[PDB]
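Colleague: One structure, as structure tokens, below. Some questions next.
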Amino acid sequence: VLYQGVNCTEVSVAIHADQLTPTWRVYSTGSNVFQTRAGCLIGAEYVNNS
Amino acid sequence: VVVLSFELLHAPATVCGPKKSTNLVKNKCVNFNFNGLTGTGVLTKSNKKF
Amino acid sequence: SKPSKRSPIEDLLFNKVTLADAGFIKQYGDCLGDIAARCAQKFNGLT
Amino acid sequence: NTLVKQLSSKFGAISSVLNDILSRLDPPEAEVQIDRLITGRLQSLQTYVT
Ligand SMILES: *[C@@H]1O[C@H](CO)[C@@H](O)[C@H](O)[C@H]1NC(C)=O
Ligand SMILES: *[C@@H]1O[C@H](CO)[C@@H](O)[C@H](O)[C@H]1NC(C)=O
């Protein structure tokens, strides 16, 4: 899931506080949260290989 | 007959209903009501000079 | 010799055109300042 | 800029802000004021898309 236009830190804080309107949660672990210019991508592992 | 005339547009209102005030919460997403003006948002100290 | 590895002409072309959006995760411009437009400030639903 | 500025238009409503309409009026009248705003905003978005 890509949360468009938002910083991953804010999304993680909102998740921990149970402040988000969608009540589903993507399981979050290390290496599954990646910040891109399109938004915060949770549920995909970023790799160096192109 | 009594006609009660009033303007609801000007910001510096002086006649409010008997609604109780709460404390002031800053830096959190809060549903606020300031003299009848309502909304949802994060309140912070302003650097604006009113 | 410079980041982005663009040609001298490309560097000139990019500096001469002024972008309005320059989209990024622009959540740092939402406090204080002058809350400059951009044109919905990510507040009125336009991104 | 045009699409955002159109949000301040009343389109015949007592106020361009939905919170003021809902705060001042009971649903049977608030719905009328809101329908006026919905029509104006829908026209603004349809124009934008075209
Ligand atoms: C996210 O927020 C942190 C501060 O909490 C900041 O250092 C970082 O640059 C931000 N990232 C983006 C993409 O806005
Ligand atoms: C890619 O390689 C660099 C080498 O310095 C490393 O710092 C970075 O964490 C690597 N990223 C991934 C996703 O493996």
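What you see of chain B is 510-559, where the numbers are those given in Swiss-Prot.
The deposited model was determined using electron microscopy, 2.9 Å.
Placed from the backbone N, Cα and C atoms, the Cβ positions cover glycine too.
Experimental mutagenesis at this site is recorded by Swiss-Prot as B:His519 to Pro, annotated: Increased resistance to human covalescent sera neutralization. For B:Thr547 to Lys, Swiss-Prot lists a natural variant annotated as follows: In strain: Omicron/BA.1.
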Colleague: Using DSSP and collapsing to three states, where does B:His519 (mutagenesis position) fall: helix, strand or coil?
Modeller: coil
Colleague: I need the CA-to-CA distance for B:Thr547 (variant position) versus B:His519 (mutagenesis position), whole Å please.
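Modeller: That comes out at 15 Å between the alpha carbons.
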Colleague: So of B:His519, B:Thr547, which of the recorded positions has the fewest other Cβ atoms within 10 Å around its own Cβ?
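Modeller: Candidates: the recorded positions B:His519, B:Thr547. Fewest Cβ atoms within 10 Å: B:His519.
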